[PDB]
Each structure stands twice: as C-alpha cells, then as structure tokens.
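The structure appears below as structure tokens.
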Amino acid sequence: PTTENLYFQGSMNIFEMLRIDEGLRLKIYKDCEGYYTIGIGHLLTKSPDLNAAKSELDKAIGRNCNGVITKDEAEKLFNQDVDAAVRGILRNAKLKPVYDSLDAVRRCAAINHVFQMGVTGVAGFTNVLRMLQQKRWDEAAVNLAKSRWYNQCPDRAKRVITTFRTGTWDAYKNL
C-alpha cells in the first residue's frame, strides 16, 4: 500500500460505509424489496401506499415535503438512523456482547447490518452471532450468504458480508 492506501481507512467509517451501500436519493423511491425509501436508506414504510410514505416523510422531516428532501435533510435523518442502529445493538443482551468482541471495522459491519435488517432480524442469526464471537470469519460470511437479506438484494449486502469476513475496508475501495 502507498501512503495514499494507508490513509484510506481513516477516510472510512460507518457513515461513509452505509452511504455507499444505500446511495443517496432526494426523492422517494422503491428499494430492492419494493419498499418506499428516501435519503440514505431511510425506509419510510412497508405499505405499498405512496401516500403513507409521504406522510411518514413529512413526519420524519417535520415539514411539507411532497416526496422531496434536501441533502442536509438526508444527512440529518441518516445520522438519526445510524444512532438508532447503534442504540439498538448496545441495549440488546444478545447483540451487545458479540458487538463488543468485534474489532472497529467489523463493528461498522454490525451497525450496517442492523441498520438494514433491524435488531430482531439480526439477533435471530444465532449461528452467525456465535461464529462472529468465536472469530470464525469465513464460516460467518458463508452463513450470511445463505440469508434472505443478502439473497433478495445482493448488491446492498455483499460489501457488508465481505467486511465481516476480512475486517478491512477493501470492499469499499474502487467503486
């Protein structure tokens, strides 16, 4: 690695990670599961009713958005969502000890996974959680690749799985 390559890890963090996996969209759109989404992976509702999603949006942002937000608004909502994912891990008796056992980069992958799937979905991967705590990285990654989360929407999940396998930021390089 050049001096530049050694710098790359200081440029990566949970915000830059999720920003890559989720993209940034200022208008309501449907995610790979068909759920109305906006900003940086903010799920608005699972209802197929666009009107419900606009209502959730106005509630989330605090103004009459009519389906569009600013970048600054996308970022504030994103910061709230990241904080919620972190809080969901740390208060959970199952997830917290596994999270604590992880290195900094795998902790980002953990937060990312919870941001995407929610706490109960992640806390339900009993085998993967055991494998992570036992540092069985290859097995953990192979088992994550069996999940519906990954298989229904591989592009959004592939880099997270790689990150659990390696504990490096390599999957986020050369976009």
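One is the number of the first residue shown, and numbering goes on along the chain from there.
Using the three backbone atoms N, Cα and C, a Cβ is placed for every residue, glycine included.
If you look up Swiss-Prot, you'll see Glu22, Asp31 marked as active site, proton donor/acceptor. For the mutagenesis result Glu22 to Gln (Swiss-Prot position 11), the note given in Swiss-Prot is Complete loss of activity. Record note (Swiss-Prot), mutagenesis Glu22 to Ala, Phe, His, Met or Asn (Swiss-Prot position 11): Complete loss of enzymatic activity. The unchanged residue is displayed. In Swiss-Prot, a published mutagenesis experiment is listed as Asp31 to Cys (Swiss-Prot position 20), annotated Nearly no effet on specific enzymatic activity. Quoting Swiss-Prot on the mutagenesis of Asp31 to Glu or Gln (Swiss-Prot position 20): Loss of 99% of enzymatic activity. Here the residue is the original one, but Swiss-Prot notes a mutagenesis experiment at this spot, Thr37 to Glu (Swiss-Prot position 26): Complete loss of activity at neutral pH; covalently bound substrate. Annotation of the published mutagenesis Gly41 to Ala (Swiss-Prot position 30) in Swiss-Prot: Almost complete loss of enzymatic activity; the original residue is retained in the structure shown. What Swiss-Prot notes for the published mutagenesis of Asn143 to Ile (Swiss-Prot position 132) is this: 5-fold decrease in enzymatic activity. Among the mutagenesis experiments that Swiss-Prot reports, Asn143 to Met or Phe (Swiss-Prot position 132) is described with the note: 2-fold decrease in enzymatic activity.
Feature map: Swiss-Prot annotations on the structure.
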residue : record               : Cβ within 10 Å
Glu22   : mutagenesis position : 20
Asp31   : mutagenesis position : 19
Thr37   : mutagenesis position : 21
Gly41   : mutagenesis position : 23
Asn143  : mutagenesis position : 19
Around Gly41 (mutagenesis position), which of the listed mutagenesis positions (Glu22, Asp31, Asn143) come within 10 Å, judging by Cα atoms?
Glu22, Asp31
Closest to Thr37 (mutagenesis position): which of the mutagenesis positions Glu22, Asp31, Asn143, going by Cα position?
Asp31
To the nearest whole angstrom, what is the C-alpha distance linking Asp31 (mutagenesis position) and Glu22 (mutagenesis position)?
9
Given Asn143 (mutagenesis position) and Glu22 (mutagenesis position), what distance in Å do their CA atoms have, once rounded to a whole number?
22
Structural state of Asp31 (mutagenesis position), classified by DSSP into three states:
coil
